[PDB]
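Structure, as C-alpha cells:
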Amino acid sequence: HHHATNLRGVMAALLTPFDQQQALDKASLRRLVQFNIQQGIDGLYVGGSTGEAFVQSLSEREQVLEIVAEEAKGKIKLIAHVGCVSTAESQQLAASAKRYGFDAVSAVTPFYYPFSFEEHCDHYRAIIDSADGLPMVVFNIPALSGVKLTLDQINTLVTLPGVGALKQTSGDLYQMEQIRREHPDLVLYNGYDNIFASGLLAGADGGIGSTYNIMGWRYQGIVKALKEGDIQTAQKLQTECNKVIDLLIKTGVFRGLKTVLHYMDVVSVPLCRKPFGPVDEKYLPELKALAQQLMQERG
Amino acid sequence: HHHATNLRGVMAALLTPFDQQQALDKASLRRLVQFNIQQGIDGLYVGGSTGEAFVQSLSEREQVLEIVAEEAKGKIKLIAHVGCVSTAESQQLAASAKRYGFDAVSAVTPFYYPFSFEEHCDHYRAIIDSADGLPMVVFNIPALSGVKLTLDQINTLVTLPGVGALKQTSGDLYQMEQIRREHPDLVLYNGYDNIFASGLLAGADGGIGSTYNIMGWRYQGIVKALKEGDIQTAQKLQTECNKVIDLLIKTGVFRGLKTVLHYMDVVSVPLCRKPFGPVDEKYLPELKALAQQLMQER
Amino acid sequence: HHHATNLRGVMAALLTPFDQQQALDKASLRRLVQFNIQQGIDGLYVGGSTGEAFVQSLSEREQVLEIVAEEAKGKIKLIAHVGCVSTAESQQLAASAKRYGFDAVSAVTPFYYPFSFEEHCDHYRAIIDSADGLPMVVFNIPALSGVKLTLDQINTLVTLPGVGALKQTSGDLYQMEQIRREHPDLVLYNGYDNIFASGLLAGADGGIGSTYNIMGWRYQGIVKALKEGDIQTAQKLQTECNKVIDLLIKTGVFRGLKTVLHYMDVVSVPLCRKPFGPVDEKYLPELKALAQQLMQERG
Amino acid sequence: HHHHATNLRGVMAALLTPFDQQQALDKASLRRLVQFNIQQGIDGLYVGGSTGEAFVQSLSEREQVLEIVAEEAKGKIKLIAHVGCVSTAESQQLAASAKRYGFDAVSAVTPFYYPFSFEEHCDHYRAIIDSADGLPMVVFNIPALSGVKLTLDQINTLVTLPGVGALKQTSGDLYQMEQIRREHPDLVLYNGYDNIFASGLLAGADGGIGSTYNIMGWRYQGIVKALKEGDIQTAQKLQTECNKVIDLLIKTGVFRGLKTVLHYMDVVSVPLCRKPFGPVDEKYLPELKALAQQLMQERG
Ligand code: NA
C-alpha cells in the first residue's frame with residue numbers, strides 16, 4: 001500500500017453538468033474542473049456516484065474522462081470511476097482511463113444482481129488488469145449498492161494485487177478504525193461528508209466527497225486543524241459543513257450542489273438527468289444565499 | 001385495465017444466451033424462443049431481470065428485442081422490458097419495442113439512486129409516451145431494486161394512463177390480495193415462481209418467471225388445476241416446481257436454467273455475463289438429470 | 001410429529017382483557033373464553049403475542065393460564081404460550097401450564113439480545129424439560145422478534161425431542177412449502193391471518209390468529225372450502241377477512257379486536273396495556289358497525 | 001431542563017449484574033464490582049441497563065440490584081437507574097423505587113417488541129418522568145436492539161419533554177450525533193457505542209455510557225482528557241487499544257467476556273450471564289485471562 005501513498009488527500013467527487021436537453025454540457029464541465037483546481041483541491045474523482053455515472057452511456061462517461069484529463073492532468077490527482085455492473089464494460093472504461101493519463105481507477109462493488117464474494121474479487125482483478133498499471137481504489141457504498149461486505153472480505157479486496165486505496169462510503173467508524181488497524185499504509189478515503197472529522201479521527205487519511213465541489217477548502221481546513229490538534233476549529237468547520245449538508249439533503253444533494261454552482265457562475269443549467277427532477281423553486285432563495293455566503297468565504 | 005385484458009396469462013422471462021466470448025448468441029436465442037412457444041407459453045417477457053438486462057448495452061438489448069419479434073410476433077404475446085435507471089435510455093428502448101411490433105412494454109422501478117415517488121411516476125409517464133400506444137407493465141421487485149413502494153403508491157402507478165399490468169415480484173401475498181381488491185380488472189403477474197399457486201389464490205391472474213423457460217407447462221397446469229378446483233394437483237405441481245427451484249437457488253438461478261437448456265440442446269454455451277461466474281461443476285449431474293426428467297415429462 | 005396430530009386446527013390467539021386501572025379483568029377473560037367456545041373454535045393459544053404476554057408479570061400470566069384451563073380444559077384444545085426472554089422464567093410458566101392441564105406449551109424465539117442458534121436450541125430443550133410431557137410449539141415471528149432463522153435452523157428446532165408443531169408467523173410461503181415438504185406430519189400453523197388461504201395452499205394445516213376471536217368461523221370456512229375444491233368460496237372468505245384486517249391495522253389490531261368484542265358485549269373494557277394507547281375515537285363508528293355486521297352474520 | 005442536568009455529564013460504566021451458577025443474583029460480587037468501579041475513578045454508574053441484563057430479570061431483582069448499588073455508592077459517584085421495561089406501569093414502579101433509593105436520575109429504553117406510535121412513546125416517557133418524582137430522565141436510544149427507529153425530529157421532541165436532561169445515544173450515526181448537539185447545545189449526550197467513543201465525542205457527545213468501562217474505564221477517561229487538551233494521537237492510541245479489546249469481546253460475547261475478565265481480576269465470583277446466554281467457549285478463556293492480566297498490569 002506504500003507505493004500508492006501519493007493518492008492520499010481530499011478529492012472532489014466531480015459532478016457531471018448537463019445542458020437544457022440533458023446532453024453533456026462540456027463548457028460547464030471544463031469550468032467546474034477549473035473551479036475545483038482554483039479551490040486548492042488535491043484531486044478529482046470523476047464519473048462516480050456523484051457524477052451520475054449510472055444514467056450515462058459508456059461513450060458519455062469516456063467523453064467526460066477525456067475532457068477532465070485535458071483540463072487537469074498534471075495539475076491535480078485524477079481518479080477515474082470506471083465501475084459498471086458489467087465487468088467487460090468496467091474494463092472498457094478502465095482502458096480509456098489509462099489512455100487519457102489518469103492516476104488511478106475506481107469501481108463500485110457491482111450492484112443489482114447478487115454476486116458471491118469470489119465473483120466480486122474476480123471483477124476487481126479483471127478491471128485492475130485492464131487499468132494496466134493504474135492503481136485501483138475499491139469503492140464501498142453499502143447504502144446504495146446493497147453489497148454487505150464483512151471486514152475479512154474488505155481485507156481481502158484491499159490486498160488484491162494493484163489495489164492502492166479504499167473509498168469507504170460507510171458511517172460505521174468502528175469498521176473504519178478496524179480497516180486502518182489491519183492496513184496501516186492503506187489510503188483510506190472518508191466517503192460521507194457529514195462525518196468527515198470523525199472519520200479522520202477513526203483512521204481515514206483523506207476523503208472523496210460531493211460537497212467538496214462547493215466548499216472543498218473546509219474539508220482541507222479540517223485536515224489541517226486535526227493535524228495541529230486544534231479540535232475546536234475542526235468541529236466548527238464540521239458543523240458548518242453539516243449546516244450546508246442539512247440543506248442539500250432537503251433539496252436533493254446533486255441538484256442542490258449544481259444549483260449553488262449555477263449561482264457561482266460555473267454551471268449553466270443545474271439539472272440532473274431524469275428521473276431526477278428539478279430543484280423545488282421554494283429552495284432557490286436558500287441556495288442563492290449559500291452561493292453568496294461561500295463566494296464571500298472563498299477558497 | 002379491461003382493455004389490456006389480452007395480456008393476461010403465463011409469460012416466460014426470457015434468458016439471454018451468450019457465446020463463449022460473452023457476446024449475444026443469436027442462434028441459441030432463436031432456439032429458446034421457439035422452445036418456449038412449443039411449451040404452450042402464453043408469451044415472452046424479454047430483456048428483463050432474468051434476461052440480464054443490466055449487464056447489456058441498449059444496442060444489445062435492442063438486438064434481442066428485434067430477433068424475438070422476428071421469431072414470435074403474431075404467435076404469442078411479446079412484452080419488452082425497456083427499463084433502465086435513466087429515463088431517456090428507457091424511452092429509447094420503448095421506441096424500439098414499438099418499432100419491432102411488441103404487444104407491451106415494461107419497466108423496473110429505476111434503482112441505485114433514491115428517487116421520490118413523483119419522480120417514479122414521471123419516469124413511467126415518459127416511457128409510456130415513448131411506447132406510443134403499447135400498454136405499460138409496471139415492474140415491482142423490491143428485493144433487488146431497493147424501492148419500497150406503499151400500497152397507495154402502487155395504486156397510483158398502476159392507474160396512470162397507459163398502464164395495463166403489474167408484474168409483482170413480491171412475496172407479500174396480503175399486498176397481492178389488496179391490489180386485486182382495489183383493481184378487479186388489472187392484469188396481475190405473480191413474479192416469484194416458488195409461490196405461484198399461492199399468488200394466484202391471493203389474486204394474481206397469471207405470472208412472469210425465469211423457471212418457465214424449462215417447465216412453463218407446469219405453471220399452466222397450476223392455472224388449469226385451480227380453475228377446476230383441483231387443489232391437490234395444483235399443490236403437487238407447485239411442490240415439483242419448488243424442488244427444481246431449491247436446486248436452481250443452489251446452482252445460481254439464471255446459469256442453472258441456462259445449463260438445463262444446454263442439456264436440452266437449446267443453449268450452446270450456458271454462461272451468464274461477468275461478474276456472474278460459471279456453475280460449480282459439482283452440480284452438473286443434477287442439472288443433467290433434471291434436463292432428462294423435463295424432456296421426458298413434456 | 002405424528003403423535004401431535006391432535007394439535008391440528010384453527011386456534012384463536014386469545015386476547016388478555018384488562019380494566020381501566022390496567023388490572024386483569026378476569027370476568028371478561030372467562031366471557032371471552034366462553035365466546036370462543038360457543039363460536040366453535042378448535043382451541044386457544046393463551047398468553048401469546050396477541051395476549052400481550054410481554055407487558056405482564058409471570059404471576060399475571062399464570063393467573064390467566066389457570067382461569068382458561070378452568071373454563072375450557074377438555075372442551076377445546078389448549079396451548080400455553082410460556083415464552084419469555086429468560087429461559088428460567090419460561091420454565092416456570094411451562095411447569096405451571098403442566099400443573100393446570102394444558103395440552104401443549106409454546107415459546108417465541110427469545111428476543112432483544114442476540115443469541116446463537118445453539119442458545120435458542122438449549123432454550124427450547126430446557127422449556128420442554130419443564131413442560132414435563134406437554135409437546136412444544138415452536139413460535140417463529142421474525143418481524144417482531146428480530147430472530148432470522150434459516151430453513152435448516154427451523155428443521156433442527158422442529159425435530160427436537162418433544163416438539164409437536166410450529167407456529168409460523170411469516171409471510172414467506174416458499175419457506176412454508178419447504179417446511180411442509182421436509183416434515184410431512186408436522187402440525188403447521190399459519191400465523192398471518194391476512195394470507196391464511198394462501199398459507200394453507202402452501203402447506204399449513206391450520207392456524208393461530210388474533211382475528212379468530214371475532215370471526216374464527218371464516219377461517220374454518222376457508223379450510224373447508226379448500227378441502228372441497230371450492231376455490232371461489234375460499235377466496236371470497238379470505239377477501240372478507242382482509243377487509244376487516246385493513247380496518248384493524250388502521251385502528252391498531254389488538255385494541256381494535258378488543259373494541260369489537262366490547263361492542264359484542266364480551267369484553268367490559270377494550271384497553272390494551274400501556275404503552276398501547278386507546279383506539280382513536282374517529283374509528284369507533286367503523287368498529288361498532290363491524291361488531292354489528294359480525295353479530296348479524298354469526299347469529 | 002437541559003442546563004439544569006449539567007451535573008450528569010461524564011463517563012459512566014454500564015454496570016453488569018453478577019449471577020451465580022444457579023442463575024441467582026450474586027450480591028457479594030455486585031458490591032465488589034461497584035467498589036471496583038469507584039476505585040477506577042469512574043464518574044458514575046448506569047444500573048440495570050441493557051448491559052446489566054435488565055430484560056432477563058424480574059422487577060424485584062432489578063430493585064434489589066438498584067438498592068444495593070445505592071447503598072454502596074450513593075454520594076460518591078453519580079447513579080442512573082435504568083428503569084425501562086416494555087410495560088409503562090412496570091417502568092414506573094422501578095422509577096418510584098430509584099427515587100426511594102436516592103438515585104440521581106432515571107433512564108428508559110424505547111419500549112420494544114410491540115410497535116408503538118411516536119405519541120405512545122412520548123406518553124410512556126411522560127408517565128415514567130412523573131413517577132421519578134424529580135429525578136431527571138435519560139432517554140435511551142438503541143435502534144439496533146430495540147427496533148425503534150426515531151427520526152431526528154422525533155428525537156428532538158423526546159429530549160425536550162419536561163423532565164428530560166440527557167440522551168444515551170447508542171447509535172453509530174455520527175451525523176445524527178452532530179445534529180443532536182447542534183439542536184441542543186446544553187443537552188447531556190452520552191456516546192453509547194464504546195468502539196467509536198473518540199469519534200462520537202468529536203461529533204458532539206460530551207461523555208458516554210458503556211459496558212467495557214467496567215474493565216478499562218480509565219482509557220475512556222483518558223480519551224476525554226486527550227481531546228480536551230488537543231492531543232489527537234493519544235486519543236487515537238487509546239481508542240485503538242479499546243477496539244483491540246472490543247474485537248476480542250465481540251468474538252467471545254461481550255457481557256460474558258467482560259464478566260470473565262472481571263472473574264480473572266478477582267471481582268466477580270461466577271462469570272455467567274443468564275440463560276439463554278451460554279457460557280464463554282472454553283477455547284477463548286486463555287485470551288480472556290491474558291487480557292485480565294494485561295489490564296491489571298496496566299492499572300497497577
Ligand atoms: Na382501478
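Count begins at 1; order follows the chain as displayed.
Cβ coordinates come from backbone N, Cα and C, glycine included.
Residues or ranges marked as pyruvate binding site by Swiss-Prot: C:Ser49, C:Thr50. In the structure as shown, the Cβ atom of C:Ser49 (pyruvate binding site) sits within 10 Å of 24 other Cβ atoms.
In Swiss-Prot, a mutagenesis experiment is listed as C:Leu144 to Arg (Swiss-Prot position 142), annotated with the note Changes substrate preference. Maintains much of its original N-acetylneuraminate lyase activity, but shows a 19-fold increase in condensation of L-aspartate beta-semialdehyde (L-ASA) and pyruvate. DSSP assigns C:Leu144 (mutagenesis position) to a helix.
The active site, schiff-base intermediate with substrate annotation in Swiss-Prot covers C:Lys167. Under DSSP, C:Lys167 (active site, schiff-base intermediate with substrate) is assigned to a strand (E or B) in the three-state scheme.
With C:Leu144 (mutagenesis position) as the anchor, the candidate recorded positions are C:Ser49, C:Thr50, C:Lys167, and the one with the nearest CA is C:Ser49. For the pair C:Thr50 (pyruvate binding site) and C:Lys167 (active site, schiff-base intermediate with substrate), the Cα-Cα distance reads 13 Å. Calculated from their C-alpha atoms, the gap between C:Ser49 (pyruvate binding site) and C:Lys167 (active site, schiff-base intermediate with substrate) amounts to 12 Å.
Secondary structure at C:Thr50 (pyruvate binding site), taken from DSSP and collapsed to helix, strand or coil, is coil. The recorded positions listed here are C:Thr50, C:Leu144, C:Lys167; among them, C:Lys167 has the most other Cβ atoms within 10 Å of its own Cβ. Listed recorded positions: C:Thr50, C:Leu144, C:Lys167. Those with a CB under 8 Å from a CB in chain D, in sequence order: C:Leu144.
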